[PDB]
Amino acid sequence: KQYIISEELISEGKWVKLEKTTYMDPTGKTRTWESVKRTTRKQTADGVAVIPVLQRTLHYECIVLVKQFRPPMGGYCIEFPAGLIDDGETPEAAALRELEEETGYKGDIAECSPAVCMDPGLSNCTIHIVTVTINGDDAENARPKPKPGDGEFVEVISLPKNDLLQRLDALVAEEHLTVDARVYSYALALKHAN
Amino acid sequence: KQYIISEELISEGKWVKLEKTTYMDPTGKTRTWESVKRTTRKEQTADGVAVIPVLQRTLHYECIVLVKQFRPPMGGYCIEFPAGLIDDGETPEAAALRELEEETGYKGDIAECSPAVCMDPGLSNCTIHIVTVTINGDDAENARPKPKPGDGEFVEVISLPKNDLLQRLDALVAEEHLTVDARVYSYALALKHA
Ligand SMILES: Cc1n[nH]c(C)c1S(=O)(=O)N(C)C
Ligand SMILES: Cc1n[nH]c(C)c1S(=O)(=O)N(C)C
Ligand SMILES: [Cl-]
Ligand SMILES: [Mg+2]
Ligand SMILES: [Mg+2]
Ligand SMILES: [Mg+2]
Ligand SMILES: [Mg+2]
């Protein structure tokens, strides 16, 4: 019933563009929408986000997260490790690479989502969500070496999977941080399950 | 360590604006970043709410109530938690209950309400509260629930069993072109991982 008729560039930055989208509503009335897109896409998706499950024997299983200054938020956020997929990179390879660069950990692919939307009322942005295990007892993960690109500044925070939501709430309460909505959603379902 | 220096408008639409943000990096160097914001954000704790609606009925498995809509930024249909913008002066809880009834017909009961969480913090300042709501599906109010779509709103309801949510989302995606929302997929993945 619904579909795009045309797009009009409103403004294109180096990294972000703002469009005016004309679409057919399901009555047959024509309507307009203000949409954002990244100018970086080729790609299955703009990005990957990594769910990293740190497995060490005789310890709680942890989910490995990153804290970083996010200029659009004007603040520090807590997020899954994540970045854009390089032209001609697979989502899985992007994941293992972003995970290493942001956390120093070397992990294994457990599963990989289709392209999922970030904020579909605003943007066309999409990611692959990639579940990765990290064998924390392996020598390559003993003193994980985080190799960040130019200008990345990333603090690693590992939290126990079985208390993740309470742990995230405490961080928010003490530290004036913003937790990411995917992180929060995953943490909520951990509590809601069964 | 890091902070915003200045935010310079690049282009303002009716609903979204694009800004050059100038910030202090943790080396002491000035850097820039293009950032998206809503135009309308007033005194709300966030732009929006998304509702995790747990439909409970005697001798049924619990369902998660989801919505399917055309999303002009995506150019296609998306499957999401029911969601909408917080009206000026409205509480996240009232906005969540209202949006759930408008989009699905159900009348829910508040269970919990998250802090403001970021939607895509590398891109925008957008935030929501994630509000968990239980729906008493045995109540007559919720028997033949009629959606009250707003002007230009056109929503289908999809209720999927909590205990098989991810497999049921995969089956929907395998059957048509649509995109699952990243917070929905994250929630479904955590229900599997727990
Ligand atoms: C109408 C429209 N265009 N772009 C967006 C975003 C929207 S909106 O209804 O979601 N809104 C005012 C934030
Ligand atoms: C550096 C920058 N600023 N704003 C954005 C968005 C970016 S980006 O190049 O990282 N990108 C397209 C995701
Ligand atoms: Cl796992
Ligand atoms: Mg990153
Ligand atoms: Mg990186
Ligand atoms: Mg909505
Ligand atoms: Mg609505």
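Using the numbering of Swiss-Prot, the residues shown for chain A are 14-55, 57-208, in order.
Recorded method is X-ray crystallography, 1.8 Å.
Backbone N, Cα and C define each Cβ position, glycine as well.
Counting every protein chain shown, the number of other Cβ atoms lying within 10 Å of the Cβ of A:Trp28 (mutagenesis position) is 15. Classification of A:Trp28 (mutagenesis position) by DSSP places it in coil, neither helical nor stranded. Per Swiss-Prot, mutagenesis A:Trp28 to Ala is noted as: Reduces affinity for substrate about 8-fold. Strongly reduced catalytic activity and strongly reduced affinity for substrate; when associated with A-46.
Classification of A:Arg84 (mutagenesis position) by DSSP places it within a strand. Other Cβ atoms within 10 Å of the Cβ of A:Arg84 (mutagenesis position) number 25 in total over all chains. Annotation comment: Swiss-Prot describes A:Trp28, A:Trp46, A:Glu47, A:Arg51, A:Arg84, A:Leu98, A:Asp133 as substrate binding site, evidence class experimental evidence.
On its own chain, A:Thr45 (mutagenesis position) has A:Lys33, A:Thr34, A:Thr35, A:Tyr36 as residues at least 6 apart in sequence with a Cβ closer than 8 Å to its own Cβ. What Swiss-Prot notes for the published mutagenesis of A:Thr45 to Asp is this: Phosphomimetic mutant; unable to generate ATP in the presence of diphosphate.
As a published mutagenesis entry, A:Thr45 to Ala appears in Swiss-Prot alongside the note: Impaired phosphorylation; generates ATP in the presence of diphosphate. Under the three-state DSSP scheme, A:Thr45 (mutagenesis position) falls in the strand class.
Note on A:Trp46 (mutagenesis position): other Cβ atoms within 10 Å of its Cβ, all shown chains, come to 20. A:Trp46 to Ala appears in Swiss-Prot as a mutagenesis experiment; the accompanying note says: Reduces affinity for substrate about 6-fold. Strongly reduced catalytic activity and strongly reduced affinity for substrate; when associated with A-28.
Swiss-Prot gives this note for the published mutagenesis A:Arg51 to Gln: Reduces affinity for substrate about 15-fold and reduces catalytic rate about 17-fold. There are 20 other CB atoms within 10 A of the CB of A:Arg51 (mutagenesis position), with all protein chains counted.
The domain 'Nudix hydrolase' feature in Swiss-Prot is assigned to A:57-197.
Under mutagenesis, Swiss-Prot gives A:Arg84 to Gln with this note: Reduces affinity for substrate about 5-fold and reduces catalytic rate 67-fold.
Other Cβ atoms within 10 Å of the Cβ of A:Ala96 (Mg(2+) 1 binding site), summed over all protein chains shown, number 22. DSSP gives A:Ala96 (Mg(2+) 1 binding site) a strand state. Feature annotation from Swiss-Prot assigns Mg(2+) 1 binding site to A:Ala96, A:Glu116.
Contacts of A:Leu98 (mutagenesis position) defined by a Cβ separation under 8 A and a same-chain sequence distance of 6+ are given as A:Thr53, A:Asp60, A:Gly61, A:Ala108, in order along the sequence. Annotation of the published mutagenesis A:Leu98 to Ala in Swiss-Prot: Reduces affinity for substrate about 6-fold; the original residue is retained in the structure shown.
A:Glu112 (mutagenesis position) is surrounded by 25 other CB atoms, counting those within 10 A of its CB over all protein chains shown. According to Swiss-Prot, the experimentally introduced change A:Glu112 to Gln is described as follows: Catalytic inactive mutant for both ADP-sugar pyrophosphatase and nuclear ATP-synthesis activities. Reduces catalytic rate 6300-fold.
Per Swiss-Prot, the feature Mg(2+) 2 binding site maps to A:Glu112; the stated evidence is experimental evidence.
Annotation of the mutagenesis experiment A:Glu116 to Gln in Swiss-Prot: Reduces catalytic rate 2000-fold. Counting only same-chain residues six or more apart in sequence, the Cβ atoms lying under 8 angstroms from the Cβ of A:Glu116 (mutagenesis position) belong to A:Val80, A:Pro95, A:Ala96, A:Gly97, A:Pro160, A:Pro162, A:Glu166, A:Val168, A:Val170.
Record note (Swiss-Prot), mutagenesis A:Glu166 to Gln: Reduces catalytic rate 120-fold. The unchanged residue is displayed. Within 10 Å of the C-beta atom of A:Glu166 (mutagenesis position) sit 14 other C-beta atoms, taking all shown protein chains into account.
The shortest Cα-Cα distance between A:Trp28 (mutagenesis position) and any of the recorded positions A:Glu47, A:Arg51, A:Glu112, A:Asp133 is the one to A:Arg51. Filtering the recorded positions A:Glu47, A:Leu98, A:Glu112, A:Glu116 for a Cβ under 8 angstroms from any Cβ of chain B leaves A:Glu47, in order along the sequence. Using CA atoms as reference points, the recorded positions A:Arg84, A:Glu112, A:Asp133 were checked against A:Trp46 (mutagenesis position), and the closest is A:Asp133.
Ranking the binding-site residues A:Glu47, A:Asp133 by other CB atoms within 10 A of the CB puts A:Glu47 at the bottom.
In this structure, the recorded positions that sit close to ligand 1, with a C-beta under 6 angstroms from any of its atoms, are A:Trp46, A:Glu47, chosen from A:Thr45, A:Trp46, A:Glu47.
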